[PDB]
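A quick write-up on the structure given underneath.
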Amino acid sequence: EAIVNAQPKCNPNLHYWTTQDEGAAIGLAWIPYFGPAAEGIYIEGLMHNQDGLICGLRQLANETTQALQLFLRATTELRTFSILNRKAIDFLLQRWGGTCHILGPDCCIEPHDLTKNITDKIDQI
Amino acid sequence: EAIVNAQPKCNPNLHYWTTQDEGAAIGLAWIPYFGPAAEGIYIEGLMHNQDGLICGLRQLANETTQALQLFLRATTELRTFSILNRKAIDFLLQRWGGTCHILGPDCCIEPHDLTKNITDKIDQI
Amino acid sequence: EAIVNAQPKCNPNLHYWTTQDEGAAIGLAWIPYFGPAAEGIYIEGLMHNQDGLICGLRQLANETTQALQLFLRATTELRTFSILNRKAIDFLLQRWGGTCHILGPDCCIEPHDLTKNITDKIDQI
Ligand SMILES: *[C@@H]1O[C@H](CO)[C@@H](O[C@@H]2O[C@H](CO)[C@@H](O[C@@H]3O[C@H](CO[C@H]4O[C@H](CO)[C@@H](O)[C@H](O[C@H]5O[C@H](CO)[C@@H](O)[C@H](O)[C@@H]5O)[C@@H]4O)[C@@H](O)[C@H](O[C@H]4O[C@H](CO)[C@@H](O)[C@H](O)[C@@H]4O)[C@@H]3O)[C@H](O)[C@H]2NC(C)=O)[C@H](O)[C@H]1NC(C)=O
Ligand SMILES: *[C@@H]1O[C@H](CO)[C@@H](O[C@@H]2O[C@H](CO)[C@@H](O[C@@H]3O[C@H](CO[C@H]4O[C@H](CO)[C@@H](O)[C@H](O[C@H]5O[C@H](CO)[C@@H](O)[C@H](O)[C@@H]5O)[C@@H]4O)[C@@H](O)[C@H](O[C@H]4O[C@H](CO)[C@@H](O)[C@H](O)[C@@H]4O)[C@@H]3O)[C@H](O)[C@H]2NC(C)=O)[C@H](O)[C@H]1NC(C)=O
Ligand SMILES: *[C@@H]1O[C@H](CO)[C@@H](O[C@@H]2O[C@H](CO)[C@@H](O[C@@H]3O[C@H](CO[C@H]4O[C@H](CO)[C@@H](O)[C@H](O[C@H]5O[C@H](CO)[C@@H](O)[C@H](O)[C@@H]5O)[C@@H]4O)[C@@H](O)[C@H](O[C@H]4O[C@H](CO)[C@@H](O)[C@H](O)[C@@H]4O)[C@@H]3O)[C@H](O)[C@H]2NC(C)=O)[C@H](O)[C@H]1NC(C)=O
């Protein structure tokens, strides 16, 4: 399903902040006693609207809210951290949750090299 | 392992309540400020004892308690939400955690279409 | 990457304590009301330095600390329980996250039995 930014305006540049699970710690800065405070753990980046991604991302986050709010209403967890790991499991289940019938449309097995390697095995005669 | 209901009685109908992660929100009812209270998020259903499922389910929940209690004794989490996602990971690991030897009993790959498609490739001569 | 114990000393024996998710409960000891207190849920074992595992394990835990501390700095969870389940998902994603090209180095499918079973199918003539 396509994404159409229907917002009054779009800031086409995303000046973002985030963290990294393993920065390049210099010396003892990785030790919590010596490391940065809560305010100094962030990295920054700047992404422009190539492929209309930024304006599409703003619209996607807007459209996601209804389903996300309905999900949070139905969970008893106070803080939800598992949405992404859940997507990864459903990703694997939708491809490998059942028997993989080679050449079927829902089986992500490419047997081309196997077939030729077996095909050219008869090329002795 | 089969399930034998050994309870003094069995209520053969399951009038159940649950939630749905995405109901058919009408208008602004998905917005938490406008939506239902904690008491009005539930849906209901009624399931009868077809295939003896309800009486078997009551016995299964009874038999599950020992293993479930022993699991909860050994975990340090105050609230456990991960039992089902854990089953899904172990489900995938038991089938795809190692090399899939085609035609072996523990490899869920059906190569039938591949074999015939290669077999009838020799039917030119 | 190899592990070289660079510690001042190594205790080459690991007298360890842990729990088991399902011990052999005798009678009603699995019932929390009747079972052991928090102090009596532990089992013990003793492992010696076969294959240099114990001294290697002490060095590994030492070397793990920097990456583990940097990970904990970047997470907003107060208590992290998901590192191992995360490794299991990444384990499956690195092998089955994309199309499995048979005979490729990143596809863990062994088609040997399939090939011979197809090869000796031509042995009628
Ligand atoms: C995702 O993105 C969409 C689109 O941007 C967001 O939609 C907005 O939804 C809210 C409802 O939650 C709307 O609020 C209502 O606004 C009306 C009128 O607002 C007027 O002023 C706006 C500010 O300038 C303007 O943008 C509006 O323009 C459009 O819409 C009108 C139709 O109303 C249309 O004729 C125009 O041509 C524009 O297309 C509009 O001029 C206001 O009257 C509402 O108030 C009543 O209802 C609420 C209950 O919802 C009640 O509390 C009030 O007391 C009052 O009774 C209400 O405030 C908002 O206007 C929408 N914005 C747009 C641009 O459509 C959506 O919210 C985003 N989702 C998330 C999760 O962020
Ligand atoms: C899963 O399902 C099973 C089966 O329904 C549940 O098993 C029950 O286990 C508990 C133990 O935790 C039992 O409690 C004990 O009951 C005895 C005697 O109970 C009598 O009265 C019952 C109520 O009517 C009746 O059902 C019983 O009937 C059967 O059993 C007797 C053998 O005792 C047999 O002869 C009959 O023919 C029936 O087959 C029985 O008539 C009671 O004396 C016990 O008390 C002592 O011990 C406890 C410690 O456990 C102590 O605290 C007391 O002070 C006292 O010293 C105890 O109360 C219960 O009887 C079992 N029910 C059945 C039907 O077998 C099991 O609990 C379920 N699991 C979960 C997690 O829910
Ligand atoms: C993983 O394993 C490694 C190796 O065991 C651990 O490394 C240790 O790192 C800490 C830093 O966090 C070091 O602390 C510093 O120690 C110096 C000097 O210590 C002296 O005394 C030690 C105790 O007997 C001895 O082991 C040391 O020996 C070696 O190192 C010297 C070089 O210094 C070398 O010449 C020798 O031949 C040995 O190889 C040494 O004799 C001390 O001066 C430091 O103090 C200053 O700096 C700190 C800031 O870090 C500051 O707070 C102080 O006030 C002071 O200004 C500091 O205490 C420790 O010595 C290292 N140990 C070894 C054996 O190398 C590492 O910690 C482990 N990781 C985890 C997570 O556990």
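By the numbers in Swiss-Prot, the shown part of chain B spans 502-626.
This deposition comes from X-ray crystallography, 2.3 Å.
Placed from the backbone N, Cα and C atoms, the Cβ positions cover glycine too.
Copied over from Swiss-Prot, here are the features:
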MUTAGEN   B:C511 to G  Induces GP1 secretion. Complete loss of virus capability to enter into host cell
MUTAGEN   B:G528 to R  Reduced infectivity
MUTAGEN   B:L529 to A or R  Reduced infectivity
MUTAGEN   B:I532 to R  Almost complete loss of infectivity. No effect on transport of GP to the cell surface and incorporation onto virions
MUTAGEN   B:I532 to A  Reduced infectivity
MUTAGEN   B:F535 to R  Almost complete loss of infectivity. No effect on transport of GP to the cell surface and incorporation onto virions
MUTAGEN   B:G536 to A  Almost complete loss of infectivity. No effect on transport of GP to the cell surface and incorporation onto virions
MUTAGEN   B:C556 to S  Induces GP1 secretion. Complete loss of virus capability to enter into host cell
MUTAGEN   B:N563 to D  Reduced levels of expression of GP, GP1 and GP2. 20% loss of virus capability to enter into host cell
MUTAGEN   B:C601 to S  Induces GP1 secretion. Complete loss of virus capability to enter into host cell
MUTAGEN   B:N618 to D  Slightly reduced levels of expression of GP1 and GP2. No loss of virus capability to enter into host cell
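Structure with Swiss-Prot features highlighted.
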residue	record	Cβ neighbours (10 Å)
B:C511	mutagenesis position	15
B:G528	mutagenesis position	7
B:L529	mutagenesis position	10
B:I532	mutagenesis position	12
B:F535	mutagenesis position	10
B:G536	mutagenesis position	16
B:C556	mutagenesis position	18
B:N563	mutagenesis position	13
B:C601	mutagenesis position	23
B:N618	mutagenesis position	14
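When the alpha carbons of B:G528 (mutagenesis position) and B:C511 (mutagenesis position) are compared, the span between them is 42 angstrom.
Neighbours of B:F535 (mutagenesis position) among the mutagenesis positions B:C511, B:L529, B:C556, B:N563, B:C601, B:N618, defined as a Cα within 10 Å of its Cα, are B:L529.
Proximity of the mutagenesis positions (B:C511, B:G528, B:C556, B:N563) to ligand 2: a Cβ under 6 Å from the molecule is found for B:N563. In the vicinity of ligand 3, defined as a Cβ distance under 6 Å, none of the mutagenesis positions B:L529, B:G536, B:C556, B:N563, B:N618 are placed. B:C601 (mutagenesis position) sits 21 Å from B:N618 (mutagenesis position), taking the Cα positions as reference. Geometry remark: B:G536 (mutagenesis position) versus B:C556 (mutagenesis position), CA distance 36 Å.
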